[PDB]
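Shown next, in structure tokens, is the structure this report addresses.
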Amino acid sequence: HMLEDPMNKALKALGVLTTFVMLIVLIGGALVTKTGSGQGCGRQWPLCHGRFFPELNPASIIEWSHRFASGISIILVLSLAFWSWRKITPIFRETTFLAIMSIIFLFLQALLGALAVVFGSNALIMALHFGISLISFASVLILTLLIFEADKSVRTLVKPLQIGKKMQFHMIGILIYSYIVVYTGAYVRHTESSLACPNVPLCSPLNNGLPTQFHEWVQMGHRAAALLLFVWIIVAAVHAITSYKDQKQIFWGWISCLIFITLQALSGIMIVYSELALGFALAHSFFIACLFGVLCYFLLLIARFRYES
Ligand code: HEM
Ligand SMILES: [Cu+2]
């Protein structure tokens, strides 16, 4: 392919690896405790540090793989930030903002996680961790995207597209609102309001399906917030399908967003129905990661378009 130094494809490999590790750090948190002394332990059995005799269980692998990914992340992120900064910035000026964003948020989530060991009873603060971890991942994801695009003459995704004002409203607006919905979700978790409402879409058989207790209000607020996001994405997708059919990145970008929002909602309903089976929990952290990634991709398009035009 390219007669340049073979070490370059190693920067692409590092990008893929780190993006993957950062995704693991994020969605893996759906399987282990993030607060208290049992932090790092499978959520279903907070005791994994100390007393137990047995070893090599499938739940022990999860706990080892998460702590491993979290430790190795500092090494990987710093290396990717530096190397890509040194090599990719000449072509993409955005490279530096991303490298920096990657480092800052990796540290922010590590800082918040450290504090969660002892201040995990503050749900309002604890509910900030996911969104931070999410941006840590999205920063590395987009940086990796630029690393690949830097090595192509006909770029696949990072193309200078014409983004109209309305589409820009939807893109940026949905990006920001999705982050808010992400907070309400994290707030349900850390506030233990996950199973307050056995039914869907409404709360329960009693009180006409309306919340009448703390945990039911948190649960319901999350679902309500999610519904609005869902509807907005449908409106945004329809505008893309109608007015951006000639700009396939935007056309398909939103279709995939539509699909991720659907899978997010479905896995959310399944968390409830299954009474928080971690497999659905894991799915619920993963699809929002995909959707947010696409929204951050869109933000890069706008950032570049606003610089160009
Ligand atoms: C479609 C838009 C939705 C988005 C973007 C979204 C996002 C999130 C996020 C970011 C969390 C935090 C996860 C964590 O901290 O581990 C969460 C948790 C949760 N979500 Fe959603 N959610 C959506 C829809 C739903 C729906 C429709 C339901 C259910 C009817 C739902 C039920 C839950 C529950 C029960 C939790 C807490 C799970 C736990 O304790 O780990 N979500 N959501
Ligand atoms: Cu309670």
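Every residue number used here counts from 1 along the chain in the order it is shown.
From the backbone N, Cα and C atoms, a Cβ is placed for every residue, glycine too.
Here is what Swiss-Prot says about this protein:
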- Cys41 to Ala (Swiss-Prot position 35): Abolishes catalytic activity (MUTAGEN)
- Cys48 to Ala (Swiss-Prot position 42): Abolishes catalytic activity (MUTAGEN)
- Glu63: active site (ACT_SITE)
- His66 to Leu (Swiss-Prot position 60): Inactive. Contains heme B and heme O, with mainly heme O bound to CtaA (MUTAGEN)
- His66 to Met (Swiss-Prot position 60): Contains heme B and heme A at levels comparable to that of wild-type CtaA (MUTAGEN)
- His66, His129: heme o binding site (BINDING)
- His129 to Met (Swiss-Prot position 123): Inactive. Contains heme B and heme O (MUTAGEN)
- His129 to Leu (Swiss-Prot position 123): Inactive. Contains heme B and heme O (MUTAGEN)
- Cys197 to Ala (Swiss-Prot position 191): No effect (MUTAGEN)
- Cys203 to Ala (Swiss-Prot position 197): No effect (MUTAGEN)
- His222 to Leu (Swiss-Prot position 216): Could not be detected (MUTAGEN)
- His222 to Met (Swiss-Prot position 216): Decrease in heme A synthase activity and 5-fold reduction in cytochrome c oxidase activity. Contains heme B, heme O, and heme I, as well as trace amounts of heme A (MUTAGEN)
- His222, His284: heme b binding site (BINDING)
- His284 to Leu (Swiss-Prot position 278): Contains small amounts of heme B and heme A (MUTAGEN)
- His284 to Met (Swiss-Prot position 278): Contains small amounts of heme B and heme A (MUTAGEN)
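Everything Swiss-Prot records as a feature, shown here on the structure.
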| residue | record | contacts (Cβ under 8 Å, 6+ apart) |
| --- | --- | --- |
| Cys41 | mutagenesis position | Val32, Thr33, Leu47, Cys48, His49, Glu63 |
| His66 | mutagenesis position | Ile24, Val25, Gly28, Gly29, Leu31, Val32, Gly40 |
| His129 | mutagenesis position | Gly29, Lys34, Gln109, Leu112, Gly113, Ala116, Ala186 |
| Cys197 | mutagenesis position | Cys203, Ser204, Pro211, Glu216, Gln219, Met220, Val272 |
| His222 | mutagenesis position | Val181, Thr184, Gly185, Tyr187, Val188, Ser193 |
| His284 | mutagenesis position | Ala30, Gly185, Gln264, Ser267, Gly268, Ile271 |
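Listed mutagenesis positions: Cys48, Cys203; maximum Cβ neighbour count within 10 Å falls on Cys203.
Its Cβ placed at the centre, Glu63 (active site) has 19 other Cβ atoms within 10 Å. When secondary structure is read from DSSP and collapsed to three states, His129 (mutagenesis position) falls in the helix class. Reduced to three states, the DSSP call for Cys48 (mutagenesis position) is coil.
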